[PDB]
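Undergrad: The structure follows.
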Amino acid sequence: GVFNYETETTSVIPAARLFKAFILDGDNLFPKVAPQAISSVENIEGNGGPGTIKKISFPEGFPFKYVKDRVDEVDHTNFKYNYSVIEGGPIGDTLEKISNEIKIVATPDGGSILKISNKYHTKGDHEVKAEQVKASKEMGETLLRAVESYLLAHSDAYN
Ligand SMILES: C[C@H](CCC(=O)O)[C@H]1CC[C@H]2[C@@H]3CC[C@@H]4C[C@H](O)CC[C@]4(C)[C@H]3C[C@H](O)[C@]12C
Ligand SMILES: O=S(=O)(O)c1cccc2cccc(Nc3ccccc3)c12
Ligand code: NA
């Protein structure tokens, strides 16, 4: 069945620039700006569009070794990005897929708001524990702050 989790978090970076950096150049930026969170990102198949498969590896000592994600949808106009965790880490005999949706919305002070939905597709009924979802939020949060700091510090990057 599906468990749906939503959250919002704010960013000090405008929506277009954050979308270009955080989403469209995430494979490059995450290993560089947050090495203690994501050790590498390998493009397995595809050009960044729908269907593209990537392998996200975590640093030594993390609960999981890696996950493989698949790009579902990329909407440059509304700054929407949908992707699914399809293999590895928690994927297995109790969790079939995590389907996530990120939308980034402009705020009038020059910042942005990121609205995130995670949908955990389980086999049988194995419930998603508060820490399966809470670990996920912290990680997303850590990556966003690390990209934010880099973009503040590198004003000519991603304009
Ligand atoms: C934001 C990028 C998309 C851009 C890119 O691939 O460069 C995506 C692609 C894979 C994503 C990671 C996959 C596994 C995790 C799923 C969790 O529910 C949130 C934290 C993690 C660690 C995700 C954080 C972030 O959502 C990533 C890194
Ligand atoms: O919210 S953040 O940390 O900002 C976040 C930021 C950027 C990308 C994210 C991708 C997936 C999940 C997140 N958090 C999340 C939210 C609810 C449940 C599980 C994970 C992401
Ligand atoms: Na839950």
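What you see of chain A is 2-160, where the numbers are those given in Swiss-Prot.
Recorded method for this deposit: X-ray crystallography, 2.0 Å.
From the backbone N, Cα and C atoms, a Cβ is placed for every residue, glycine too.
Quick paste from Swiss-Prot:
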MUTAGEN   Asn29 to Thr  Slightly reduced interaction with BV16; when associated with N-33
MUTAGEN   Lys33 to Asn  Slightly reduced interaction with BV16; when associated with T-29
MUTAGEN   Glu46 to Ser  Strongly reduced interaction with BV16, hypoallergenic
MUTAGEN   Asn48 to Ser  Slightly reduced interaction with BV16
BINDING   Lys55, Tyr82, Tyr84, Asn101  brassinolide binding site
MUTAGEN   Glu61 to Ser  Slightly reduced interaction with BV16
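Mind running through what each feature is packed against?
TA: A helical conformation is recorded for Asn29 (mutagenesis position) in the three-state DSSP classification.
Taking the Cβ of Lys33 (mutagenesis position) as reference, residues of its chain lying under 8 Å away and at least six apart in sequence are, in sequence order, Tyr151.
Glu46 (mutagenesis position): 9 other CB atoms within 10 A of its CB, across all protein chains.
Taken residue by residue with DSSP, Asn48 (mutagenesis position) is part of neither helix nor strand, so it is coil.
Secondary structure at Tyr84 (brassinolide binding site), taken from DSSP and collapsed to helix, strand or coil, is strand.
The C-beta environment of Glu61 (mutagenesis position), restricted to residues of the same chain at least 6 apart in sequence and closer than 8 Å, consists of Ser40.
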Undergrad: Considering the recorded positions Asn29, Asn48, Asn101, which residue's Cβ sits among the greatest number of other Cβ atoms within 10 Å?
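TA: When each Cβ's neighbours within 10 Å are tallied, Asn101 leads.
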Undergrad: Which of the three DSSP states, helix, strand or coil, fits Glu61 (mutagenesis position)?
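TA: Going by the DSSP assignment, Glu61 (mutagenesis position) belongs to neither helix nor strand, so it counts as coil.
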Undergrad: Of all the mutagenesis positions given, namely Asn29, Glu46, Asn48, which is spatially nearest to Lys55 (brassinolide binding site) at the Cα level?
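TA: That would be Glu46, the closest of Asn29, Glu46, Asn48 to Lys55 (brassinolide binding site).
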Undergrad: Across all the protein chains here, work out how many other Cβ atoms are within 10 Å of the Cβ of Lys55 (brassinolide binding site).
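TA: Excluding its own Cβ, the number within 10 Å is 19.
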Undergrad: Cα-Cα, whole number of Å: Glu46 (mutagenesis position) versus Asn29 (mutagenesis position)?
TA: 16
